[PDB]
Amino acid sequence: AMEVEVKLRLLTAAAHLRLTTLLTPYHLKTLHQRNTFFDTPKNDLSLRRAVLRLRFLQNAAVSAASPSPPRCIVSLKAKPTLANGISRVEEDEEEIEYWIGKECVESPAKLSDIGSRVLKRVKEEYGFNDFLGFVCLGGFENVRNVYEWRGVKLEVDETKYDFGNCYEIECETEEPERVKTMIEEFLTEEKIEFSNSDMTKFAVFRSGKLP
Ligand SMILES: [Mn+2]
């Protein structure tokens with residue numbers, strides 16, 4: 001399925017602080033995310049412009065009385081385009097058990113035990129019989145604030161790489177040009193410095209430096 005989202009870079013931590021402060025009345029939830037990625041040592045998926053990700057996440061305000069495991073989501077993203085602050089990608093995602101997700105990080109071959117259609121698709125589309133040749137590339141942490149604002153869900157990200165923090169605003173939408181304009185007018189009015197995001201979080205991770 002084709003996913004579309006507006007993707008804007010917030011240019012400083014101060015801009016990000018100002019934004020999160022202003023959006024506080026619209027706050028829906030806060031997600032703590034850890035993203036991990038998988039490929040062959042020869043970057044077979046990356047060369048076919050495919051990204052295979054296991055995300056571990058928890059709601060920061062999860063009930064203290066009723067604890068639950070962190071959620072684990074496997075996602076395959078393919079045929080990406082990112083230009084003019086609009087990201088388009090073919091995406092397939094599926095939830096899996098926390099414990100098996102964690103074991104796949106240490107042993108990517110175990111990705112076949114899962115019996116996940118997403119991973120069956122990786123095999124069939126890209127010509128793998130199994131994940132015996134895969135490594136975990138590692139990954140990074142993200143704090144995602146979700147807001148319900150002017151009819152859309154805004155996602156404000158603080159991505160914490162080893163080489164420093166990056167800040168983004170995202171919005172999933174079928175009307176990216178209208179929504180992008182709406183967001184930009186707001187940021188402009190509030191003097192929150194921004195630009196188009198021209199790199200995915202994974203690309204920034206792999207570059208090993210701030211964009
Ligand atoms: Mn995104």
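Each residue's number is its place along the chain shown, starting with 1.
Using N, Cα and C of the backbone, Cβ positions are placed for all residues, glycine too.
If you look up Swiss-Prot, you'll see 2-209 marked as domain 'CYTH', on the strength of sequence analysis. Under mutagenesis, Swiss-Prot gives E3 to A (Swiss-Prot position 2) with this note: Loss of 98.9% of the ATPase activity and 97.3% of the tripolyphosphatase activity. Under the heading of mutagenesis, Swiss-Prot lists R53 to A (Swiss-Prot position 52) and annotates it as follows: Loss of 96.7% of the ATPase activity and 98.8% of the tripolyphosphatase activity. The note that Swiss-Prot attaches to the published mutagenesis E155 to A (Swiss-Prot position 154) is: Loss of 98.2% of the ATPase activity and 72.7% of the tripolyphosphatase activity. In Swiss-Prot, the entry for mutagenesis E172 to A (Swiss-Prot position 171) states: Total loss of ATPase activity and 92.5% of the tripolyphosphatase activity. The structure shown retains the original residue.
Distribution of Swiss-Prot features across the structure.
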| residue | record | CB count, 10 Å |
| --- | --- | --- |
| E3 | mutagenesis position | 15 |
| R53 | mutagenesis position | 18 |
| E155 | mutagenesis position | 20 |
| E172 | mutagenesis position | 15 |
Among the mutagenesis positions listed as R53, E155, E172, the Cα nearest the Cα of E3 (mutagenesis position) belongs to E172
Rounded Cα distance in angstrom between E172 (mutagenesis position) and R53 (mutagenesis position) is 19
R53 (mutagenesis position) sits from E155 (mutagenesis position) (Cα to Cα, rounded, in Å) at a distance of 19
